[PDB]
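Peer 1: Just dropping this structure here.
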Amino acid sequence: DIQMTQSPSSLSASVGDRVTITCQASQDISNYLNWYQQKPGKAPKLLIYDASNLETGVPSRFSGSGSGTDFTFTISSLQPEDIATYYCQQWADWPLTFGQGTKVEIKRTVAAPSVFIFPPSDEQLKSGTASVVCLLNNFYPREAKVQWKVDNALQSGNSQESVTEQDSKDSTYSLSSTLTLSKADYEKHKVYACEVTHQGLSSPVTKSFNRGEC
Amino acid sequence: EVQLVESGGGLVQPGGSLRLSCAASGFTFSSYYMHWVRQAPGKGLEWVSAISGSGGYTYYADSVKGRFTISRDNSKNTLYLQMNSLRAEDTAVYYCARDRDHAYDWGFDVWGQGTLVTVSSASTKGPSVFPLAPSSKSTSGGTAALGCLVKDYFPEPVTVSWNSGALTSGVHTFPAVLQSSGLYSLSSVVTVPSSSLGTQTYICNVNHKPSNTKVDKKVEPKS
Amino acid sequence: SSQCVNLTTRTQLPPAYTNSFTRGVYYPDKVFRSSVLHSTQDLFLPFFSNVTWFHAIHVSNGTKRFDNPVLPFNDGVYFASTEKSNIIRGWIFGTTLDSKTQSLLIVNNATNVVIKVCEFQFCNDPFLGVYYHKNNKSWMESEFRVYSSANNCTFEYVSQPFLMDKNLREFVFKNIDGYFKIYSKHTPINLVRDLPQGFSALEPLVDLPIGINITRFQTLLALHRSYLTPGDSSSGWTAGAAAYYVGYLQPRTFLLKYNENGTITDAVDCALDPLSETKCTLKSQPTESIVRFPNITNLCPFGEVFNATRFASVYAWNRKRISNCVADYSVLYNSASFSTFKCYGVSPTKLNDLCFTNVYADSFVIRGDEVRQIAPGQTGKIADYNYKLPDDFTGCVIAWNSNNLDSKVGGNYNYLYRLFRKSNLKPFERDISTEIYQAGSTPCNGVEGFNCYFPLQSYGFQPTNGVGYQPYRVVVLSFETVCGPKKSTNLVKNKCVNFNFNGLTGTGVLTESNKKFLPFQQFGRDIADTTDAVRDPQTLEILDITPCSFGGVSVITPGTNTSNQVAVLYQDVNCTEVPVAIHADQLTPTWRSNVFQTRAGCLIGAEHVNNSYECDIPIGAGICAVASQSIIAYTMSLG
């Protein structure tokens, strides 16, 4: 077996910057290394093979080198489509192991997310599932706290989260939080509102809903 | 065009057996090295098995040694992946993987798309489509959000749109996450002008291919 | 060389093809062994093999003829003949037998044996003169008419005659490893024409250190002056009285049966037939060997570390990566200067036939009292805090007396060892930690006192100290580039060979392959862990490994006690003739009569019987099996 403890686990930089992601090695594999590009939810693709040679149809901004136990590889200029997680492979004989992963992301200007609340309709009333999604769309960065309160009481453990991967167009994050609830709790509760903590927001901007459109 | 369609993926109980099919087209499947690779849900990739010389030979992983068997076929040029005594860690999306190592190129060939494989004791459940109306008083901005929402399904995917035929503005997509109830939960939103809500009528395009469930749902901003 | 005479006639006599019976058995080794079966691959005459029914000289009016031919030596020669006239006197061996090459000579007279190896020039028909000494009424040798030149003799041997005293004398001539091995045996017979049937384990006469290439021979005869008359007549000599019979040894496999006297009584060739090969499989085909190791490397720098003038302390045990060199372990194992020699996984011997990916060298100095605890799994300050051997260590540990090295007049206090460490060193770990140890709750900050102590103490190995107190050097060899001796031989394809690659051994046929091993794979295996191919060093070429010509050999035997006739089962082959009979020797691949293709495979020779019988010995597909004094086959009945 061959171990490659790629560092960092994840890094981010601005558009056009030079990015170094470390592939180490175990035992003098020389120049038998191939590179892989893998976008979220997409099939992996080669990026560089033989540790120096780009494949056909590959951007010239992708380049790698090295031998022995350290392999440099550079992203000369970050691009909005460079959004992906890249894998360094072990092409040494006895082919057992891939890279543990290096995730690359974009620095962006902090942006407030457009907030909205979906009240459960009669069909959820018919279904009995009370779902409220307080929208976080095109916000940056992902460290942004969504505060949930019902009837002026702070909520915890009764909400769920879902983090979007990079957008191709704007590269900016997106999130949905679902304060799950059953119908029974819904007809015996009144006040529903979501708070979102965000740098660009002076204060967490609230939207409040009450059953019966109040 | 070279195309590696996969078939045979689905739900299997622990310790079960399955044969995966990867039809190969556009090239000589009987003369090119061909592989299998697996990638755990949300985790990295892991090598599985390969046919050293298309038409013969063998090559297994120790993590699939004895437990799992690889095989190919001639003539119709199809690939197989025989799984035996499956485990929980075996759960992953699987790719009928490629290869050109025998020639001067030391890398692999094509990358067909690859299909999910899941091992669980739960049962396949039809998706529960839920509406997501805007506020009748929604004037917080020109952007108005809706999602022809799906809940309590297994597995992904679906699409998103709304409301009855001819108001195509504002396409956006959102990805799903697993929820604690044992069924995946998916959401998506739409960024429409606040004028185009309920007078003119867009389409809801929501379908789940395993269940072929298509529902055209109606939203007038309630009352 | 002597002046040569033209005696051979233009008329040629054709050679013959007859059987060797079971003659030509000789002892493979001089090690005394008794009641043991020994398998060996060496040069022999197969049973029933082709031996030529030669005539050395033949008289065909009074017409007489003389035709003494010339035969090459190849690998080895077996000779025997039935003659008491002593006309057959000796032999010549070598490559061309001219003055250009060193050649051996054996001389025998009525007095003793004389041996010399000079540069001899041999005539086409060498001979010696003999005459009747009528006053003493004795046949006596007259003159030597073989060589007039003899220069640069490198060996001489003197002993009693061995070929002197219907008279069958049987001799074996070999030249192996610089030794000319001569095996001799004499037997009176009651036959005239042919070589008699039966076995005769032929006795080892003497081994002679000659050491010269030999590719051709010719028998030495002593011709009477009667044919040396100026005409073509031999008035007082039978110009046809001499005939010789020679067979050629071939590299074959043999099994030797020993008795309780240590004497060989019988032997069986595995190449006689499958019927014979059955007994080889049950104990009741390859022709050559090829050896190839990673080559083009220098010697390993053992002296740079073993014979180092200065040796480091025990806590500073070193790493030397050893690669791209050849290693000789005999000088290390057999040095008389190493008191401790324990190897794990590998044997102390035969290390020079093994190869390793990488070797690490460990060296230091400790006292005699510290020699004992140097072993895997030991515990102690050295074992826990200074140096921990892995439990799964693969290699050797070496310790020995190094007493007279590190003393000085005025006190030598160079070496130190660790007393304090919080955790044991991992297998193959280095820690250079020398922090001021804290033995209490107050942080020492490099200041000592109560509960603050210096973790290092100087040995000061003193010559006047006790024997155990005295420093003895210790070495550990870690085994992970490096190989034992042997220059790689060139490769031979499409021939059944015994191969030895980079520490891996096996038999088969080397041929080109399309299977592409990964750039660092050296060997590859298919299912059932069969070494399918190997990648050739110094050329990075890939060679396929194909077994020699198939089918599993399962013994279908009634038993040796009743009769020696059995049948052969070919499980999954069509009626393809053992790969089109590549050998075709051994009674034409053992008669290659009736051919009966079954669902269990293809069968040769055994009759198929229409009616069915109760099963006796199954072959497969419903057919079992002696009757009509012959091997029989029939379908099994169900009751």
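Note that the numbers count up from 1, one per residue, in the order the chain is shown.
Per the header of the entry, the method used was electron microscopy, 4.9 Å.
From the backbone N, Cα and C atoms, a Cβ is placed for every residue, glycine too.
Among the sequence features in Swiss-Prot, the mutagenesis site C:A439 to V (Swiss-Prot position 475) is noted as follows: Increased resistance to neutralizing antibodies. One entry in Swiss-Prot concerns the natural variant C:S335 to L (Swiss-Prot position 371). Its note says: In strain: Omicron/BA.1. Here Swiss-Prot describes C:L416 to Q (Swiss-Prot position 452) as a natural variant; the accompanying note says: In strain: Omicron/BA.2.12.1. Swiss-Prot lists C:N465 to Y (Swiss-Prot position 501) among its natural variants, and the accompanying note reads: In strain: Alpha/B.1.1.7, Beta/B.1.351, Gamma/P.1, Theta/P.3, Mu/B.1.621, 19B/501Y, Omicron/BA.1, Omicron/BA.2, Omicron/BA.2.12.1, Omicron/BA.2.75, Omicron/BA.4, Omicron/BA.5, Omicron/BQ.1.1, Omicron/XBB.1.5, Omicron/EG.5.1; May enhance affinity to human ACE2 receptor. C:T505 to K (Swiss-Prot position 547) appears in Swiss-Prot as a known natural variant, with the remark: In strain: Omicron/BA.1.
What does the local environment look like for each feature on the list?
Peer 2: Counting every protein chain shown, 14 other Cβ atoms lie within 10 Å of the Cβ of C:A439 (mutagenesis position).
Under the DSSP three-state reduction, C:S335 (variant position) is assigned to coil, being neither helix nor strand. In the structure as shown, the Cβ atom of C:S335 (variant position) sits within 10 Å of 12 other Cβ atoms.
In the three-state DSSP classification, C:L416 (variant position) falls within a strand. Around C:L416 (variant position), the same-chain residues six or more apart in sequence whose CB sits under 8 Å from its CB are C:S313, C:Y315, C:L456, C:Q457, C:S458, C:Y459, listed in sequence order.
C:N465 (variant position) carries neither a helix nor a strand DSSP state and counts as coil.
Following the DSSP three-state reduction, the secondary structure of C:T505 (variant position) is strand. The local packing around C:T505 (variant position), expressed as other Cβ atoms within 10 Å of its Cβ over all shown chains, amounts to 12.
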Peer 1: From the recorded positions C:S335, C:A439, C:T505, pick the residue whose C-alpha lies nearest to the C-alpha of C:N465 (variant position).
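Peer 2: Closest by Cα: C:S335.
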Peer 1: To the nearest whole angstrom, what is the C-alpha distance linking C:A439 (mutagenesis position) and C:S335 (variant position)?
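Peer 2: Cα-Cα distance, C:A439 (mutagenesis position) to C:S335 (variant position): 46 Å.
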Peer 1: What is the separation, in Å, between the Cα atoms of C:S335 (variant position) and C:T505 (variant position)?
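Peer 2: Per the Cα atoms, C:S335 (variant position) and C:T505 (variant position) stand 29 Å apart.
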Peer 1: Using a 10 Å cut-off, grab the number of neighbouring Cβ atoms around the Cβ of C:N465 (variant position), all chains included.
Peer 2: 16
Peer 1: Since the deposited structure skips 8 residues after C:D165 and picks up again at C:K166, how long is the Cα gap in Å?
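Peer 2: The unmodelled segment spans a Cα gap of 13 Å.
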Peer 1: Express as a whole number of angstrom the distance that separates the Cα of C:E480 and the Cα of C:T481 across the 6-residue gap.
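Peer 2: The separation between C:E480 and C:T481 at their Cα atoms is 11 Å.
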